[PDB]
Amino acid sequence: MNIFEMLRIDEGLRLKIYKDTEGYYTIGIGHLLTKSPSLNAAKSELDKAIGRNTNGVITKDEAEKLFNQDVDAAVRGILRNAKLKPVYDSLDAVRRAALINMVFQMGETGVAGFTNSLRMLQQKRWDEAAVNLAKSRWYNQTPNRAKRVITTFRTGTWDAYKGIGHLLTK
């Protein structure tokens with residue numbers, strides 16, 4: 001298992017414009033398009049992202065391309081963040097994946113707001129971090145997904161892979 005496979009499970013795959021758990025226009029593998037209520041706006045964003053007149057529909061390859069870009073950005077977001085970077089650096093490979101997952105879903109800003117949890121993660125206080133992490137709107141809104149991620153942070157294994165929130169756009 002890896003970050004790509006992990007996120008593909010959590011986010012699923014849709015080739016047509018859809019509304020995410022928050023009611024925002026999205027497409028592909030959790031690629032947010034816009035927080036705006038206009039389908040037209042979403043379509044504009046889409047065309048712009050793809051480089052062509054899509055008409056709300058994309059191909060599998062296009063979805064995967066957006067996906068790769070999106071993963072890349074989440075990581076970059078982590079590396080540029082002074083609160084995130086140090087945590088990310090302190091973690092083992094599996095747990096890093098969990099961090100990326102969160103950032104992908106809620107943005108670098110959203111994640112950076114989890115001060116207490118981040119600290120616990122930095123300290124390797126797994127169980128405590130898990131409890132803390134669950135006391136969030138995130139957990140209450142998308143419990144199943146949150147659970148899988150939390151479990152990952154807790155055990156440092158992919159067991160939970162043996163509920164999608166956000167990811168890149170206007």
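Our numbering is plain: 1 for the first residue shown, then up by one each step along the chain.
When the header is checked for method, it gives X-ray crystallography, 1.9 Å.
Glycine too: its Cβ is placed from the backbone N, Cα and C atoms.
Annotated features, as they stand in Swiss-Prot:
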ACT_SITE  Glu11  active site, proton donor/acceptor
MUTAGEN   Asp20 to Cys  Nearly no effet on specific enzymatic activity
ACT_SITE  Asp20  active site, proton donor/acceptor
MUTAGEN   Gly30 to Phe  Almost complete loss of enzymatic activity. The enzyme is destabilized by 1.5 kcal/mol
BINDING   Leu32, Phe104, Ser117, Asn132  substrate binding site
MUTAGEN   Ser117 to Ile  500-fold decrease in enzymatic activity
MUTAGEN   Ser117 to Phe  10-fold decrease in enzymatic activity
MUTAGEN   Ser117 to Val  50-fold decrease in enzymatic activity
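Around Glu11 (active site, proton donor/acceptor), the same-chain residues six or more apart in sequence whose CB sits under 8 Å from its CB are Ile29, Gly30, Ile164, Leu167, listed in sequence order.
When the C-alpha distances from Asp20 (mutagenesis position) to the recorded positions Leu32, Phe104, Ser117, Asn132 are tabulated, the minimum falls on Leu32. All protein chains shown were included, and the count of other CB atoms within 10 Å of the CB of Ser117 (mutagenesis position) stands at 24. Long-range neighbours of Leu32 (substrate binding site) (same chain, six or more residues apart, CB within less than 8 Å of its CB): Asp20, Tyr24, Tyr25, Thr26, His166, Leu167, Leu168, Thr169.
The Cβ of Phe104 (substrate binding site) lies under 8 Å from the Cβ of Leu7, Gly30, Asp70, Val71, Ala74, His166, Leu167, each of which sits 6+ residues away along the same chain. In the deposited model, 8 residues go unmodelled between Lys162 and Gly163, whose Cα atoms sit 17 Å apart. For the pair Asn132 (substrate binding site) and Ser117 (mutagenesis position), the Cα-Cα distance reads 6 Å.
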